[PDB]
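Everything on this sheet refers to the single structure shown next.
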Amino acid sequence: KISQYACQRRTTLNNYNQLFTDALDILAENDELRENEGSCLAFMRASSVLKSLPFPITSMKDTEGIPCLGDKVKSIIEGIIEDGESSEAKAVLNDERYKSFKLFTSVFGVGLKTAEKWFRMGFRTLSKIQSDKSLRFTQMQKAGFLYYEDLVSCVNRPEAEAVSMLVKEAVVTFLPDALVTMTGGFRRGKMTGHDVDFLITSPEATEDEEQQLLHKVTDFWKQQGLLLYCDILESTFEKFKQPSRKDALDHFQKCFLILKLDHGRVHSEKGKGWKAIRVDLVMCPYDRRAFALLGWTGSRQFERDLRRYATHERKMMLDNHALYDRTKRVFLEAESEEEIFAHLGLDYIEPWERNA
Ligand SMILES: Nc1ncnc2c1ncn2[C@@H]1O[C@H](COP(=O)(O)CP(=O)(O)OP(=O)(O)O)[C@@H](O)[C@H]1O
Ligand SMILES: [Co+2]
Ligand SMILES: [Co+2]
Ligand code: NA
């Protein structure tokens, strides 16, 4: 029996139900835009469970025994079986508000509120926004427009590996014992991504050394002329706080960057000679490295279901910093992700199996 939880499913990149899940993902995105959180969640859970199937749905009988498939979702599946298209997803793709929100939020630094503001001002194209002489842009949006074409082209694996080399070379210059791990989509086996994410941790660094590393590494890149954008968020981490009851917040020190990646550093099959790459770095205390790795690997749906399962099924509280057992009244320690899954009574799910 297929579990309702993504953390009890193996979800690999060979999606046999892309016709159904692309439509359900569009409908979920539109519900997010229309602030309908409930309908958004129902479409996301249905899309997630179909992504886990080892075969394509070709009839309504194939949906028997599958959880998270309500009446609304089954009507959408029936319509796609009928003529290979979703009339519901097609109407969203042609909606002017949806098209504007997708286009405007494709810019780094533009979220839901700014996209809504520009739409209500009558803007529909990025050309009209960028050339407007009355609009005022944040430093994040200025970088978003300046490096737009590079950032929208996405990052491939030779580029992600080239960025990994740069990150490791910079980090070990200040902390030679530091462990640098590529997380996010690339760790889940994806061929492309919108950014490259890393977890950095050091077994011997002090509290102050841990705090200064991201400042030292970004100053080094700024000196080399590689830092195109930088935003460092200071840590608000509390060693003895209970994990979140909430989409959990990450309190570790982190930075959101845009780096200049020279073409000569990329060893691939194939203009200006460089590409702007979105890079996120997270620094965590050594003892919390397994919780942080698990939270930063994703997918978002896998993380949500992991935390939901921990709370509802095990009376445990899980977040990126810790695992707390409410019955035993103890924090549970882990040196690896495998130990976290064992504490939760879950079969270990490999990172490439977390594409929920
Ligand atoms: N800018 C950011 N802010 C907060 N968390 C982030 C983050 N970037 C990465 N993460 C964390 O690490 C995982 C990957 O996050 P993202 O970079 O936002 C999407 P992704 O799964 O890596 O697809 P992508 O390859 O297109 O970026 C998620 O589990 C998320 O919690
Ligand atoms: Co990412
Ligand atoms: Co990221
Ligand atoms: Na955006």
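All residue numbers given for chain A refer to Swiss-Prot; the residues shown span 149-394, 396-419, 425-510 in order.
Each Cβ is built from the backbone N, Cα and C atoms, and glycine gets one as well.
Per Swiss-Prot, mutagenesis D170 to A is noted as: Almost complete loss of exonuclease activity in TDT-L; when associated with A-29 and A-473. Decreased transferase activity in TDT-S; when associated with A-29 and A-473. Annotated 2'-deoxyribonucleoside 5'-triphosphate binding site per Swiss-Prot: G333, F334, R335, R336, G337, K338, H342, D343, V344, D345, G449, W450, in sequence order, evidence recorded as a large-scale study or a structure entry. Listed in Swiss-Prot as a mutagenesis experiment, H342 to A is described as follows: Nearly abolishes enzyme activity. The Mg(2+) binding site annotation in Swiss-Prot covers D343, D345, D434. Among the sequence features in Swiss-Prot, the mutagenesis site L398 to A is noted as follows: Nearly abolishes enzyme activity. Among the mutagenesis experiments that Swiss-Prot reports, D399 to A is described with the note: Nearly abolishes enzyme activity. For the mutagenesis experiment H400 to A, the note given by Swiss-Prot reads: Reduces enzyme activity. Here Swiss-Prot notes a mutagenesis experiment, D473 to A, with the remark: Almost complete loss of exonuclease activity in TDT-L; when associated with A-29 and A-170. Decreased transferase activity in TDT-S; when associated with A-29 and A-170.
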Can you grab the distance from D434 (Mg(2+) binding site) over to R335 (2'-deoxyribonucleoside 5'-triphosphate binding site)? Cα atoms, rounded to a whole Å. 14
Just to be sure I understand the packing, how many Cβ atoms besides its own are within 10 Å of the Cβ of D473 (mutagenesis position)? 25
For the recorded positions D170, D343, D345, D399, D434, the largest set of other C-beta atoms within 10 Å encircles the C-beta of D345
Comparing the recorded positions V344, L398, which residue's C-beta has the most other C-beta atoms within 10 angstroms in this structure? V344
Round to the nearest Å and tell me the distance between the Cα atoms flanking the 5-residue gap, namely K419 and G425. 13
Hey, of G333, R335, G449, which of those binding-site residues are within 10 Å of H342 (mutagenesis position), Cα to Cα? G333
Within 10 Å of the Cβ of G333 (2'-deoxyribonucleoside 5'-triphosphate binding site), how many other Cβ atoms can be counted across all chains shown? 22
Pick the one among the binding-site residues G337, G449 whose Cβ has the fewest other Cβ atoms within 10 Å in this structure. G337
Please report the three-state DSSP label of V344 (2'-deoxyribonucleoside 5'-triphosphate binding site). strand
Need this for a regression test: recorded positions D170, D345, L398, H400, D473, filtered to those with Cα within 10 Å of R335 (2'-deoxyribonucleoside 5'-triphosphate binding site). What's left? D345
Helix, strand or coil at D434 (Mg(2+) binding site) [DSSP, three-state]: strand
Other C-beta atoms that fall within 10 angstroms of the C-beta of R335 (2'-deoxyribonucleoside 5'-triphosphate binding site): 21
Same-chain residues at least 6 apart in sequence whose Cβ lies under 8 Å from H400 (mutagenesis position): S383, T384, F385, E386, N474, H475
